[PDB]
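Q: Have a look at the structure that comes next, please.
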There are 2 protein chains.
Amino acid sequence: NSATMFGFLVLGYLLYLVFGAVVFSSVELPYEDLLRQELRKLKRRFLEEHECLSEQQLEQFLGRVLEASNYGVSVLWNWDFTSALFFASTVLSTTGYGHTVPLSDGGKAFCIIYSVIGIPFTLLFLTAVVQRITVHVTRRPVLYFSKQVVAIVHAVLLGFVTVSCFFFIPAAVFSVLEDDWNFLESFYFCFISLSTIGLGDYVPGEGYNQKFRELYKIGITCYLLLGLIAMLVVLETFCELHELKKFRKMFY
Amino acid sequence: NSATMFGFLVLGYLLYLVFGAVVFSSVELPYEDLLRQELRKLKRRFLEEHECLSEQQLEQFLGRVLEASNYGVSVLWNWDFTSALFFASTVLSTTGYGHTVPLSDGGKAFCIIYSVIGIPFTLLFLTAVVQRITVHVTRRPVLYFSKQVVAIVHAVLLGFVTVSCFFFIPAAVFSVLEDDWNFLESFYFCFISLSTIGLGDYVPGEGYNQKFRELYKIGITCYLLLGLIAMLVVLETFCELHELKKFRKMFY
Ligand SMILES: CCCCCCCCCCC
Ligand SMILES: CCCCCCCCCCC
Ligand SMILES: [K+]
Ligand SMILES: [K+]
Ligand SMILES: [K+]
Ligand SMILES: [K+]
Ligand SMILES: [K+]
C-alpha cells in the first residue's frame, strides 16, 4: 500500500507542475504579446522617428529596451506551456534563472502562493524519490559488509559516477545542442543548475532559430529534475558516512 | 568545548565569505572596467558614428548592448568587495540573482570550486545555527507541556511571528529604501529571496544614485542570511510536529 502512496505523490507533483505551467501560461502570456508590441512599435518609431538622435534621445530608447530585457522580453517566446512548465519547475526546485519572470501582479502573486504550496510539496516529493533511490543504491554497501570502509568507497565511487553521468555527459550534450556554449560553459551551467543557484547567465533552449524547442524545454526540465534527485541521493550517501555524522554532530 | 566548535564554524564561514568576496572582487573586477569601456566606447561611436542608421545598424548596436546587460554591465559597480561579498553569499545560500555573474573563465571556474566547498560548508553552518536556535525557540513547547497541542500552537504562532517579522517588516523597509518598489514588489522580492529562488527581477541596492550603498549591500547580505536561518528554524519546527512526521513517514 506504501507503493501507491509514493506513486501518487510522484503523480500529483507532476500534475502540480502542469497545473502551474498552465495557469502561468495563460495569465502571463497576454502581457507578453502586448509587451512584444510596445517594443516592436517603439523599435520602428525610434529608427524611423529620429534617425540621427542625440545622447539624450538614445538613453531614452535604450532605457525602455533594457527594462524589457530584465523582464524576459528582448527587442531583437517566454510563456508558452512548454516553457511555462520549465518555469514552474525551476521555481519549485528553486533554481530561478530569471530569463522568464512573471510580469503582471497576478503572475507575481500566483507565483508566490504556487510556491508556498509547491516548494514544500517539492521537498516531500524529493524526500520520497531520494529515500527510495538512496536505499536501492546504498543497500549494496551491505552486500559488501569490512563495513565502514565499504561505504567510504561506495560513496567516492558513486560520486565519480554521477559527476560524470550528470555533469560531463550533459556538459557535452549541451556543448552540442547550444552553439555559443563551449564545454566549460555547458559544464558551468550544469553546476549552477543542479546546485539550484541558477544565476541565469546561461539557459538552454534560447537560440535564434531553435528547432523542436518545445521538447528541448521538456527535456531540460527533466534533466534538471533528475540531476537534483541524483545530487541529493549522493548527498545522503555522503551525509551518512560515520566520519561525517561524527564531524556534524560535533557542533550541536 | 562544544561552544568553541560552533563558535569557530560561525567565524570560519564568515571568513570564507570575505575570502571569496575578495578573490571574486579582484579577478572579476578588471574585466568589468574593460567592459565598461568597450561599452562607453561603442556607445559614443554609435550615436556620433551613424546618426540616422537603418534597421540593420540598430540590431547590431542593441545586440552588443543587451549582451552586456545579461552579464551585469549596462550601457546606461558589480564587483567591488561590498557587492562581491553580496555575490559570494547569495551563491552559497544558492539564491543567485544574476544581476552579477562571473565574467572571466577564472571567475566562472573559481565560482564552481568556491561553491563545491562553500555550499556544503554553508549547510553545516546553517545546520548548527538552526539546531541551536530551534532548541531555544522550541524548548518552550515543553515549558507548556497538553503536549502535542502545545506544539501545533507554538508552530502556527511562530510562523505568524517571523512571516511578519521577516517579510512584512522588511517588505516595508524596502518599499522605503527602494524607490520603484511598491509593497507587493518588496514583499515579492523577500519571498523569492528567502526561498532561495532568486529570479533576480528585483535586487535591492541598485538604483541610480544610491548613497551609502556599500553598507546597504552588507545589510542585505545579512537580511538574507538571517531570514534563511529563520525560515529553516520555522521549517524544522513544523517538520517536527507529530502529524507531519506521520504524513512524511507515510511514503518511505
Ligand atoms: C534544496 C537544497 C538542494 C541542495 C543541493 C546541493 C548540491 C551540492 C553538490 C555539491 C557537489
Ligand atoms: C537550502 C534549502 C532552503 C529551502 C527554504 C524553504 C523555505 C520555504 C518557505 C515556505 C513558506
Ligand atoms: K536559486
Ligand atoms: K537569476
Ligand atoms: K536564481
Ligand atoms: K537575469
Ligand atoms: K536554491
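First residue shown is number 1, and so on along the chain.
Header says: X-ray crystallography, 3.4 Å.
For all residues, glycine too, the Cβ spot is worked out from N, Cα and C.
According to Swiss-Prot, the protein has these features:
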MUTAGEN   A:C52 to A (Swiss-Prot position 69)  Abolishes channel activity and formation of disulfide-linked homodimers
MUTAGEN   A:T95 to I (Swiss-Prot position 118)  Abolishes change in ion selectivity in the presence of subphysiological K(+) levels
MUTAGEN   A:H99 to N (Swiss-Prot position 122)  Decreases channel activity and abolishes inhibition by acidification of the extracellular medium
MUTAGEN   A:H99 to K (Swiss-Prot position 122)  Increases channel activity, and has only a minor effect on the inhibition by acidification of the extracellular medium
MUTAGEN   A:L123 to N or T (Swiss-Prot position 146)  Increases channel activity
MUTAGEN   A:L123 to A or V (Swiss-Prot position 146)  Does not increase the low intrinsic channel activity
MUTAGEN   A:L123 to D (Swiss-Prot position 146)  Increases channel activity
MUTAGEN   A:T138 to A (Swiss-Prot position 161)  No effect on channel activity
MUTAGEN   A:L199 to F (Swiss-Prot position 228)  No effect on selectivity for K(+) ions
MUTAGEN   A:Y202 to F (Swiss-Prot position 231)  Strongly decreases activity of homodimeric channels and of heterodimeric channels formed with KCNK3 and with KCNK9. No effect on location at the cell membrane
MUTAGEN   A:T221 to L (Swiss-Prot position 250)  Slightly decreases the increased permeability to Na(+) ions at pH 6
MUTAGEN   A:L232 to D or N (Swiss-Prot position 261)  Increases channel activity
MUTAGEN   A:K245 to E (Swiss-Prot position 274)  Converts the electrically silent channel that is present at the cell membrane to an active channel. No effect on retention in recycling endosomes
MUTAGEN   A:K245 to A, C, D, Q or R (Swiss-Prot position 274)  Converts the electrically silent channel that is present at the cell membrane to an active channel
Q: Around A:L232 (mutagenesis position), how many other CB atoms lie within 10 A of its CB?
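A: Excluding its own Cβ, the number within 10 Å is 19.
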Q: To see if you understand the setup: which same-chain residues, six or more apart in sequence, place their Cβ under 8 Å from that of A:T221 (mutagenesis position)?
A: A:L85, A:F86, A:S89, A:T90
Q: With 8 Å as the upper Cβ-Cβ limit, not reached, which of the mutagenesis positions A:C52, A:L123, A:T138, A:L199, A:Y202, A:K245 neighbour chain B?
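A: Filtering A:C52, A:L123, A:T138, A:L199, A:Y202, A:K245 for a Cβ under 8 Å from chain B leaves A:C52, A:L199.
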Q: Measure the gap for me: Cα of A:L76 to Cα of A:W77, whole Å, across the 6 residues nobody built.
A: 12
Q: Among A:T95, A:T138, the mutagenesis positions in question, whose Cβ has the most other Cβ atoms within 10 Å in this structure?
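A: Per the Cβ count, the most surrounded site is A:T95.
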Q: Out of the mutagenesis positions listed (A:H99, A:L123, A:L232, A:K245), which are within 10 Å of A:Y202 (mutagenesis position), Cα to Cα?
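A: So the list reads A:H99.
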Q: Compare the C-alpha of A:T95 (mutagenesis position) with the C-alpha of each of the mutagenesis positions A:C52, A:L123, A:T138, A:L199, A:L232, and give the closest one.
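A: Closest by Cα distance to A:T95 (mutagenesis position) among the mutagenesis positions A:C52, A:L123, A:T138, A:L199, A:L232: A:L199.
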Q: To the nearest whole angstrom, what is the C-alpha distance linking A:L232 (mutagenesis position) and A:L199 (mutagenesis position)?
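A: A Cα-Cα distance of 20 Å.
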Q: Where 6 intervening residues lack coordinates, what is the integer distance in angstrom between the Cα of A:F145 and that of A:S146?
A: 5
Q: For each of the mutagenesis positions (A:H99, A:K245), count the other CB atoms lying within 10 A of its CB, then report the residue with the highest count.
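A: Highest number of other Cβ atoms within 10 Å: A:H99.
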Q: Taking Cα atoms as reference points, rank the mutagenesis positions A:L123, A:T138, A:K245 by distance from A:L199 (mutagenesis position) and give the first.
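A: The answer is A:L123.
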Q: So among the mutagenesis positions A:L123, A:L199, who's got the most Cβ atoms within 10 Å?
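A: Within the set of mutagenesis positions, the most crowded position is A:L199.
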Q: Ten-angstrom check, please: count other Cβ atoms within 10 Å of the Cβ of A:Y202 (mutagenesis position), all chains counted.
A: 22
Q: Inside 10 Å of the Cβ of A:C52 (mutagenesis position), count up the other Cβ atoms and send me the figure.
A: 11
